[PDB]
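Notes follow the structure.
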Amino acid sequence: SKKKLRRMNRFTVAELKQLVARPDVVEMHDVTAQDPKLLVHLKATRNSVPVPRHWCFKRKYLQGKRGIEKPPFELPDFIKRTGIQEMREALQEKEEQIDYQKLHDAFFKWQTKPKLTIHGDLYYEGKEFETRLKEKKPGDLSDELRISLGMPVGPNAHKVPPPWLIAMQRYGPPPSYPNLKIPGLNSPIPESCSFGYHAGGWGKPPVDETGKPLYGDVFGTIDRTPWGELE
Amino acid sequence: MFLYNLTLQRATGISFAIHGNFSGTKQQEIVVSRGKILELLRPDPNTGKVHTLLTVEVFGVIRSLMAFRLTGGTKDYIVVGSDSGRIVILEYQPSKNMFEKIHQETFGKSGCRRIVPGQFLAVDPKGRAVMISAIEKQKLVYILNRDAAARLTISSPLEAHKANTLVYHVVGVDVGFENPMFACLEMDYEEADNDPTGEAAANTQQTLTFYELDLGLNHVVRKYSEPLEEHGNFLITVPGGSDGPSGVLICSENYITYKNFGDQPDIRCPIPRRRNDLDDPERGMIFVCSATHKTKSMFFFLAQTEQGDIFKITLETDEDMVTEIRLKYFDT
Amino acid sequence: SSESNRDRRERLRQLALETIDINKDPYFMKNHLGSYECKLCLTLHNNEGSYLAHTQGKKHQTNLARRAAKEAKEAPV
Amino acid sequence: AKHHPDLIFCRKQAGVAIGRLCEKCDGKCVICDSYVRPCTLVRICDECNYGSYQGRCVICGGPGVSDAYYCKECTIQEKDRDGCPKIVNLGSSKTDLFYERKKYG
Amino acid sequence: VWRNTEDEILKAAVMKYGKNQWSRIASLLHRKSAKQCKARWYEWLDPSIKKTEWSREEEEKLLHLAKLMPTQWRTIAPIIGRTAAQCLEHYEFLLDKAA
Amino acid sequence: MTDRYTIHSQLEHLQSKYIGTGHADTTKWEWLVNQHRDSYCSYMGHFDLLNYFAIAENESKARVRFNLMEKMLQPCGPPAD
Amino acid sequence: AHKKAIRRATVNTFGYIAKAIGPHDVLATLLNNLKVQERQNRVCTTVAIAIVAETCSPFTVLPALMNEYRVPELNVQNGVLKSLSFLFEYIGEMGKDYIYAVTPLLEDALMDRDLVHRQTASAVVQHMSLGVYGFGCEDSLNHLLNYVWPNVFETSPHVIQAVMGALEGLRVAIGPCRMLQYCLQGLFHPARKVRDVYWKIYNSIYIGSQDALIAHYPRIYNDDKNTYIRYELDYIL
Amino acid sequence: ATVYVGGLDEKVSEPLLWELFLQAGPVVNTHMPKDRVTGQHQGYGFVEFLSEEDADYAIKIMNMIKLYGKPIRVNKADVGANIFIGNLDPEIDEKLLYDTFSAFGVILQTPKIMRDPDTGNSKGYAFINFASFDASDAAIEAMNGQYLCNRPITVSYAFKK
RNA sequence: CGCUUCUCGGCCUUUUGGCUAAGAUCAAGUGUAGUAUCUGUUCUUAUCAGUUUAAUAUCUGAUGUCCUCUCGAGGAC
Ligand SMILES: [Zn+2]
Ligand SMILES: [Zn+2]
Ligand SMILES: [Zn+2]
């Protein structure tokens, strides 16, 4: 009867979102806690880390991941500079039918840190293939995107015209993104760029009949030293 | 960025102070514990100036500290109860000018924990046993005996655990070469935990309870417990055995109470108040620190009250039973 | 001990690498850890003996038969 | 130890009597069950050093031959403050191996 | 006894190696002997072992023979095309359903 | 069943050995009160937080210590049932 | 040899001859151990590789090991993981140099399907964090803790106990403020399998460092009939 | 507000498509429906944007984007109807050409401006192959004799090559 | 232009030197604890109520009133 008494007084997910100051934080299962109020308040504190997603999944963790084939682990490039890949291949192949200064320099002289996630980055099944999104930034580009466009990749990409910069200057930039500035369209042509119609031109500056730009500015019209640094 | 940290002038506030003949000779010196610095002063007798004989750093919070001295020994050691897990016994070598660590015994994890001892430290006057107590649930006792070469030796810990019991102050009781007794104010919150109404928070008064070592059987038994009228905050040992009666003075809010076990009845006084003060009348008054002076002839205590008035307390006794307590103003 | 044991395990492994090729077995894969996987059933198999015994199963056979009928229906001066 | 979870320790108040290990078991930490970097000494409960047991291998139960130490880890995480680590259950392993012995030869 | 895994390894090993080197074969699986491999193959595994129930005519022949040549099963079993084990137990079964 | 009651014995004993641990049915009240009581013992410990309060209010360290130890009895109101 | 003193001495001699000659020859032969009879051991060979790498500084061997991690055979991948574990336990303070190198390996183990790789990878992190105590390499320990954490729901005693060990190592190396932030949201979850796991972790913390935890608890709002906020902590001066 | 993406080059990732649509608008649903057998692109995809004007803007701005070099057809989700044009301006390109000329119908082929080989300027002509005779007819009906950018436009059905 | 035969170029198949006594020959450590994977085998019941669970589940139990036909059915309610 006591279990039923708590059930009878148990809150709906709508009520729990209502009284609670933050409602998103509130999951469908939080309504099943002993104290809905303390649990939502504890999930609504800064810097906390949410419980891993697979607690309820009937199947196992990485057992569910299973079936596809995976390429063997790829060595850190600075270990790869030693070539111990080649030495191991040669000895292994002879059987199948290295100097020391390079190794010490590889560990100390030229070893550098990797890219590491900050506190709150939980691992989950698919995070290695999760598509990085949200990047609403027009300025960021790729090399696969540039090449598969036929647009230059690397340091010349800025003078390599994105084929929709001419449509930015023609209909305005993408209308969902007024905040989009396009170099050579709403900011000046990048350094050493040239507006033009030849292969590699920046079009013509978006212009009104008095001589002001209709989009951005097509021509481009403290003491940050750290405190205690080594020498 | 990589940083290196030095000091420029060491801490200079004082949180405990004990006085002994720490260097072996009739001249008597002070040890003061700053926060995490421990340093020994000595006041020169004629001119009265005070000299900092030595100041060492201990990298650890010192929570309590006591002086103590074996029977007929002419030095005085230093028991120090830190926030570490260990009790340690130090001794000041006047020659080389440094504290030597005579002993260090471990009994728990480190840091100002709740149930791991170290806060309260008490010793029994004739030098036989030291007890170290937490704020809850744990008390230990060590016995200290001189060896063949009369160097110091420390026993294995005894044990007095008792669940759900805060401890406001612990102090050794003076008895002549009998079982040592320690007399620790207490309080027992266990039932107040389960009073959904809120009663047992009130009507739960604190109980003074004489523990007692038992040299014969080598353990520690709670001998006498007894409720106190109202909450008191610390105890003053009363030099017992030959000089003076035995027993303890309690210095509770607004009163001071001699109270000893046996048949001795309880004796009270209210604390004399400032003629026409300006204080908010509701605020009580308590005793903050205290200091016994004991001479071959007599003894008297000084005790100091919240506003800063000293009082010279003396005990008028009938040969074994104390009859009246007599306070008079001293200074401020 | 190890030389004959290593030869024994190697010979077994080469043995149904040859047999898998002779039965033109599609749903066969060796993973990067050297264990045997059925791509049709998403099942891991330790030994080559375990893998061949898995191919004769209500699990393998029913998956093979279901994969079968679905494929046939699924094609088009 | 970390290897047979069916084993128990004395877990009373430590004392002043040092702990010793058999020649058989010697060279290891008692808890982290490694074999390296001995830092600090073991101390054992008064009972667990009473009686004939003066000088016994804490683990193997046999003759004391050397001192028993604590690995750097266990002393860094302060697992060395739990009193007597004296194991007050003999464990199935010694029993069963002796029994199979008496059977065989 | 034999487990299906050892069984499959046997099938493959035989079809590769031919019926004549049982030493190599038995070397393959652990806790299996060359004599046992040979026996099992000829007894159960080999495809020529016909695995069905007895016809009425087959049981007529069996009964008649085991009456003709008492207890000689390795002599009979070729004549009706089953193993000594099949002939033996199955004759036991007929005898028990009769009595 | 067996899991629940052996882990229940282990949690009740580990708790009666260490005041303040928890177990899968610890309620908001006991959590919060053990957490106060530890804060209190630690203010009286660290010689300094005492100075901080004894200057923030205008009381003297003996009176401050006394009020802390008064409160350690029932710091977060009376229990909940 | 079914005795242990024998195997012990064996390993120590392998160290000695490594010193006699040079790491590479002995390391190559030691690595050629796939030695099926797994425990009773190739494990002792793992210890031997550790002593090798230790006695002649691990500049030399760590590339060889990280290389072997590619050979697709199971027991040898796990061999390299163990050998790493012992390596860090043995050399201790010097890991402050190789932790940056090693991590992306351990990442790779902690994110894969089977329990043996996760249990052995978790041992490594334990020892590594205990060795790097106090040297400022915390960002990478924090990242390794993020991969370790999700196994916390698991069943096989060897992996659950390896994981718990790893977590208390990381406690001393990251601080308890971190472990507490990881441990909060599930102290009061509606489940009970999780609440079991989380209160087990949170005890294992609170027993150690129950003093440090004072300045770390979150601020919890008081309701009508109680008072849950500590005000003495924001007496402002 | 869903977009038909046809002619998408087999190697183009739906990730890359949503990547280009990231600068383009509220990328809400990128889905490259594919043959579940061969795995590679099915030459069709649906990309629904949250805003209709942003969807149409991506259709009108992403026109003929050379996917792996090949212009992919992004819009809402050769019958001999080609117009040729005389008097074409030399500063006009196929971009603005198709951008304006799309009015009478969808363009089936890339508008070829008649340009000479040496310097590369237009010879004064253009053409584009629409979808239907009605589309070429409405184009040549609104665009014949009228003023193109700086040269009066001339539109008539293209002479078959 | 039709037929037929031959020459060549482009090439989509197998391809160890034999005899001898099948030349001869033919290895598995043990124990204690725990996990994983295969092979195997099985749930269509309708409510309600209960137990239990985070939620199912499970498991527990029983199949509006009267007459009659053969759980169904008709009617007066
Ligand atoms: Zn250890
Ligand atoms: Zn003991
Ligand atoms: Zn032993």
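Sequence positions for chain A are given in Swiss-Prot numbering; the residues included correspond to 450-546, 566-689, 703-712, in order.
Keep in mind that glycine also has a Cβ here, set from the backbone N, Cα and C atoms.
Here is what Swiss-Prot records for this protein:
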type: MUTAGEN; residues: A:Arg471 to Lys; note: Does not affect methylation by PRMT9
type: MUTAGEN; residues: A:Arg495 to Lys; note: Does not affect methylation by PRMT9
type: MUTAGEN; residues: A:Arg502 to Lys; note: Does not affect methylation by PRMT9
type: MUTAGEN; residues: A:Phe506 to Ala; note: Does not affect methylation by PRMT9; when associated with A-510
type: MUTAGEN; residues: A:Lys507 to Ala; note: Moderately diminished formation of omega-N monomethylarginine but greatly reduced formation of symmetrical dimethylarginine; when associated with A-509
type: MUTAGEN; residues: A:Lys509 to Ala; note: Moderately diminished formation of omega-N monomethylarginine but greatly reduced formation of symmetrical dimethylarginine; when associated with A-507
type: MUTAGEN; residues: A:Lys509 to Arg; note: Moderately diminished formation of omega-N monomethylarginine but greatly reduced formation of symmetrical dimethylarginine; when associated with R-507. Abolishes formation of omega-N monomethylarginine and formation of symmetrical dimethylarginine; when associated with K-508 and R-507
type: MUTAGEN; residues: A:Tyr510 to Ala; note: Does not affect methylation by PRMT9; when associated with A-506
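Counting every protein chain shown, the Cβ of A:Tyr510 (mutagenesis position) has 19 other Cβ atoms within 10 Å. Taken residue by residue with DSSP, A:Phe506 (mutagenesis position) is part of neither helix nor strand, so it is coil. A:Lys507 (mutagenesis position) sits 29 Å from A:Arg471 (mutagenesis position), taking the Cα positions as reference. A:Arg495 (mutagenesis position) sits 12 Å from A:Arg471 (mutagenesis position), taking the C-alpha atoms as the reference points. The Cβ of A:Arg471 (mutagenesis position) lies under 8 Å from the Cβ of A:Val489, A:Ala493, each of these being in the same chain and 6 or more residues away along the sequence. By a simple count of nearby Cβ atoms, those within 10 Å, the most crowded of the mutagenesis positions A:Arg495, A:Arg502, A:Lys509 is A:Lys509. Geometry remark: A:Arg502 (mutagenesis position) versus A:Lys509 (mutagenesis position), CA distance 12 Å. Here the Cβ of A:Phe506 (mutagenesis position) has 11 other Cβ atoms within 10 Å, regardless of which shown protein chain they belong to.
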